[PDB]
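Chemist: Dropping a structure here in structure tokens format, bear with me for questions.
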Amino acid sequence: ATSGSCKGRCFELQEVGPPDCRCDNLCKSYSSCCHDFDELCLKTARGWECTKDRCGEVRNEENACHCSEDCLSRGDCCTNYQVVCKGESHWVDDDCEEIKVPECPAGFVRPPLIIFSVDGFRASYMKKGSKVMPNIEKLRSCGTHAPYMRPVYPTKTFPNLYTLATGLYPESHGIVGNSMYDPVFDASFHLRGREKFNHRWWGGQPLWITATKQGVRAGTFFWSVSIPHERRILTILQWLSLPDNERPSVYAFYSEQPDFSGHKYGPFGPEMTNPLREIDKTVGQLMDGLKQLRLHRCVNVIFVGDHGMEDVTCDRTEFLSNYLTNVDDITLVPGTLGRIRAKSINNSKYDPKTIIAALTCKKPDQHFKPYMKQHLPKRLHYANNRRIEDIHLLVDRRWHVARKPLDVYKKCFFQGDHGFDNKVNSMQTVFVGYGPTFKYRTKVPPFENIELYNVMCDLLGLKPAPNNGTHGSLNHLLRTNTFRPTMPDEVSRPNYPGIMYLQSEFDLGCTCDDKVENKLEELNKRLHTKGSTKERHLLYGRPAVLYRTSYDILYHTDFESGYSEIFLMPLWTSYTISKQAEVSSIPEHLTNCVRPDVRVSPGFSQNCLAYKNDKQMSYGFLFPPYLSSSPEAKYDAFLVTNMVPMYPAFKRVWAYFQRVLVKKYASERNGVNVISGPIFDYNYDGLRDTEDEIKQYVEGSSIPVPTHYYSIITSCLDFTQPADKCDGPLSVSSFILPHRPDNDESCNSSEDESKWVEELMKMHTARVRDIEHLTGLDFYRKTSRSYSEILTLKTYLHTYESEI
Ligand SMILES: *[C@@H]1O[C@H](CO)[C@@H](O[C@@H]2O[C@H](CO)[C@@H](O[C@@H]3O[C@H](CO[C@H]4O[C@H](CO)[C@@H](O)[C@H](O[C@H]5O[C@H](CO)[C@@H](O)[C@H](O)[C@@H]5O[C@H]5O[C@H](CO)[C@@H](O)[C@H](O)[C@@H]5O)[C@@H]4O)[C@@H](O)[C@H](O[C@H]4O[C@H](CO)[C@@H](O)[C@H](O)[C@@H]4O)[C@@H]3O)[C@H](O)[C@H]2NC(C)=O)[C@H](O)[C@H]1NC(C)=O
Ligand SMILES: O=C(NC1CCCCC1)OC[C@@H]1C[C@@H]2CCN1C[C@@H]2C#CC#C[C@@H]1CN2CC[C@@H]1C[C@@H]2COC(=O)NC1CCCCC1
Ligand SMILES: [Ca+2]
Ligand code: NA
Ligand code: NA
Ligand SMILES: [Zn+2]
């Protein structure tokens, strides 16, 4: 019923309720604009730039923008008015000058924030397109910038833009792809279409809502595609001239480019130079406009992309029809990732287990890997949502998967795409922050886009809703307004047991050839059990236990552990391996040795009988016997308190890691400190399980089986200092290995471990923060480093990609 009028209402900030017609920046998308929207709100007469002959002109309300004398006071000049008509310079031509304080017009309560988001803007464009982007290159070199920013998985538009707005992983905000089926709604969601407009798809609390609830006004962030970029900028500039009580403090501009073109031409197509020139020109208009309003040293500007773009063509498509015979009983969400479910729920013959088996390592060159979603690398955080299908296909970069060849030619067209694993270099995108609140000429290390919501909240004095960022981890981007995080309080204190049990009290069915057994060396043994070498093996203090539980600290010559009396195994084991340390073998006579620990009761210990009786399950050790400091220290590594349950298929991975890789890293990094332990995440929510969530135990026992094993390997960033004598910043790499009864994930697994184990571990790289969530532990509690710096270390991901 669109018979009302947009007179005095163009780009109104609250949308009026149907069936009265709308004049907001979204009305075109709902086909609901008033009849005179175009005429009044979308003026194009005379274009977007003042020329010499328009200077001082008589206001003509029909023009797109104005060059008349009164346009400044009306706030609707063309962005280049002062340059063409008042002999002013373009913002880009001015030297940069540090903005030490905001320089805002009277009546501004805080520096406004403008988010300039660019679709498909790959990180390497900053260097490779630099010659054609002078405005963006100035923002970058004068402000604060990262070499790149990591998107979330899938590296698609919708999941990423909503992550930027909410600080949440897609699994938690609910936008888990560009397309989705929700079985509870029984409803679908598509990028094109009208179902995306329904609010039930959208979880968490995005920045515009956070702002409004806390009394900070927001511009409407979303723009109908047909509103030209120049008009989007002019609207933002007009809103910024509104009276104090109506003027928003936060705005977004959005560009469909360079993504639109990247799909057609590939990331580096020669056609790609023009779209980059044009985005830059848009940035130029914004900054020229701000400089006219005297706001160019007042506004914080963020220039931020959602994902990169990779070379992908028709001929690089794998087909599920070349693998499966029941192809018609499945529905595939296709392309740069795959999600598979049953075509129909009344068909009880469809079986996920046999689907995965049919797609596993079937061709020597296979360009995708099938996964049950709970087995995907935990760093992707891509499982805990009913909209994510049980079966997922991780697709190689540069490839697609499709169901049938017909789907690809009857449903080439494209040379670029994205969606791949968020560790892939081509998927990385950009971040620049410019303004009074950001640092001056400062480079910062790469970080994840989940972190930005907190910083945007900080920029606006807002308290962020609960999110997946680690607040404080990006304080180094900011001149001021930092948020001063504090360490979580330890919840459980440890017990420190001494010798309390005699060996004969234990009936564990365990045996060791150790009775083949002096106040020189017994005086030594006693010190080692009280913590005399603890300074060596626990470098950053004990991890804090952030939940209620019962555990013991156990000291040894070569290692220290936090032993859970509830889970019957360590929550963590800490040890340092110097560059000079030697690897030894496990002597023949000690092959099956397991020794009772006289500090811990029989009832709180594992037993060997359970393993003997459990045909599927074996056991491994957290501190490795291979790295013992001496033949006598080696007996400690065989304590029942150092033992953990491991599938034999997993033992192969773990033994190679402990025998070969630990020593390799100590060699390369000049010593390493290792913390290892189990993870239980049976409901795949990325958070430590309570005992009543455990779905598997060693047969006949109360010994819970971990879903994963982690290690955190820390050393000195300046590797001329040894790990145990480091004066400055730390360096860390970590992993969360899935504890699986087979090695089907590794197609090369029947070859020697030196050909596949390390590749598996790299796939399963993790942030310390991911391990924290999964264990309820807090690491690096006692260092000489600032807490903000430690938060940054905890969010670091070692990616094993070459250098961008
Ligand atoms: C990443 O960061 C987020 C945010 O901090 C973390 O997610 C939070 O996790 C906590 C702890 O588990 C959740 O607490 C539980 O809350 C529910 C009530 O939840 C409702 O209210 C909140 C608050 O407004 C909403 O955000 C919730 O929204 C969810 O559901 C709607 C659909 O209804 C949807 O629009 C959203 O996308 C969102 O979905 C996601 O979360 C749900 C689970 O909550 C999940 O099923 C889904 O797959 C999505 O991932 C919602 O409207 C409450 O019922 C629970 O109490 C129960 O457990 C207690 C034990 O304490 C029992 O005593 C009791 O009997 C209850 O059964 C929880 O307290 C919180 O909801 C959640 N927030 C969000 C936004 O997801 C992640 O954990 C972080 N991830 C990592 C890896 O760290
Ligand atoms: O133009 C912009 N600017 C961006 C700047 C950077 C931040 C995000 C937006 O984006 C281009 C958009 C993004 C999406 C993909 C491509 N293209 C169309 C798509 C869509 C849509 C779209 C839409 C409409 C706008 N609001 C409201 C109406 C629908 C749905 C949506 C979501 O609204 C709530 O989130 N409210 C809820 C959320 C949870 C709290 C309670 C209220
Ligand atoms: Ca869990
Ligand atoms: Na034995
Ligand atoms: Na066994
Ligand atoms: Zn795209």
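In order, the residues displayed for chain A correspond to 53-463, 468-573, 576-591, 617-887 in Swiss-Prot numbering, which applies throughout.
The header says X-ray crystallography, 1.9 Å.
For all residues, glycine too, the Cβ spot is worked out from N, Cα and C.
As annotated in Swiss-Prot:
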- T209, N230, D311, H474: 1-hexadecanoyl-sn-glycero-3-phosphate binding site (BINDING)
- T209, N230, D311, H474: 1-tetradecanoyl-sn-glycerol 3-phosphate binding site (BINDING)
- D311, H315, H474: Zn(2+) 2 binding site (BINDING)
- 98-142: domain 'SMB 2' (DOMAIN)
- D171 to N: Abolishes lysophospholipase D activity (MUTAGEN)
- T209 to S: 15% of wild-type lysophospholipase D activity (MUTAGEN)
- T209 to A: Abolishes lysophospholipase D activity (MUTAGEN)
- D311 to N: Abolishes lysophospholipase D activity (MUTAGEN)
- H315 to Q: 20% of wild-type lysophospholipase D activity (MUTAGEN)
- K430 to A: Impaired secretion. No effect on lysophospholipase activity (MUTAGEN)
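Looking at the shown structure, can you explain where the listed features end up?
Modeler: Long-range neighbours of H474 (1-hexadecanoyl-sn-glycero-3-phosphate binding site) (same chain, six or more residues apart, CB within less than 8 Å of its CB): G172, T207, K208, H359, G360, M361, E362, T388, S482, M483. DSSP assigns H474 (1-hexadecanoyl-sn-glycero-3-phosphate binding site) to coil, not to a helix or a strand.
Long-range neighbours of the domain 'SMB 2' (98-142) within the same chain, counting only residues 6 or more positions beyond its ends whose Cβ lies under 8 Å from a Cβ of the stretch, are 282-283, 285-286, 289-290, 292-293, 336-338, 340-341, 343-345.
Annotation for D171 (mutagenesis position): same-chain Cβ neighbours under 8 Å, separated by at least 6 residues, are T209, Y306, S307, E308, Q309, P310, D311, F312, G357, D358. When secondary structure is read from DSSP and collapsed to three states, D171 (mutagenesis position) falls in the strand class.
The DSSP secondary structure for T209 (mutagenesis position) is helix.
Over all protein chains present, the Cβ of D311 (mutagenesis position) has 22 other Cβ atoms lying within 10 Å.
Counting only residues at least six positions away in the same chain, the Cβ atoms of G172, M361, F470, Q471, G472, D473 sit under 8 Å from the Cβ of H315 (mutagenesis position).
The secondary structure of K430 (mutagenesis position), as reduced to three states from DSSP, is helical.
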Chemist: Do me a favour and check the Cα-Cα span between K430 (mutagenesis position) and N230 (1-hexadecanoyl-sn-glycero-3-phosphate binding site); whole Å is fine.
Modeler: 21
Chemist: Ligand 6: which of the recorded positions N230, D311, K430 have a Cβ closer than 6 angstroms to it?
Modeler: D311
Chemist: Any idea of the Cα spread of the 1-hexadecanoyl-sn-glycero-3-phosphate site, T209, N230, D311, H474, as a max distance in Å?
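Modeler: Roughly 14 Å, rounded to the nearest whole number.
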Chemist: Looking at the recorded positions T209, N230, which one has the fewest other Cβ atoms within 10 Å of its own Cβ?
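Modeler: Output over recorded positions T209, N230: least Cβ neighbours within 10 Å is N230.
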Chemist: Other than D311, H315, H474 themselves, what residues in this chain have Cβ atoms within 8 Å of the centroid of the Zn(2+) 2 site's Cβ atoms?
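Modeler: Apart from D311, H315, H474, the close residues are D171, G172, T209, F312, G314, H359, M361, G472, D473.
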Chemist: Given the 1-tetradecanoyl-sn-glycerol 3-phosphate site residues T209, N230, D311, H474, which other residues of that chain have a Cβ within 8 Å of the mean position of their Cβ atoms, reported in sequence order?
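Modeler: Everything else in range on the chain: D171, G172, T207, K208, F210, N212, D358, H359, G475.
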Chemist: Which number gives the other C-beta atoms within 10 angstroms of the C-beta of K430 (mutagenesis position), all protein chains shown included?
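Modeler: Excluding its own Cβ, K430 (mutagenesis position) sees 28 Cβ atoms within 10 Å.
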Chemist: According to DSSP, folded down to helix, strand and coil, what is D311 (mutagenesis position)?
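Modeler: The three-state answer is helix.
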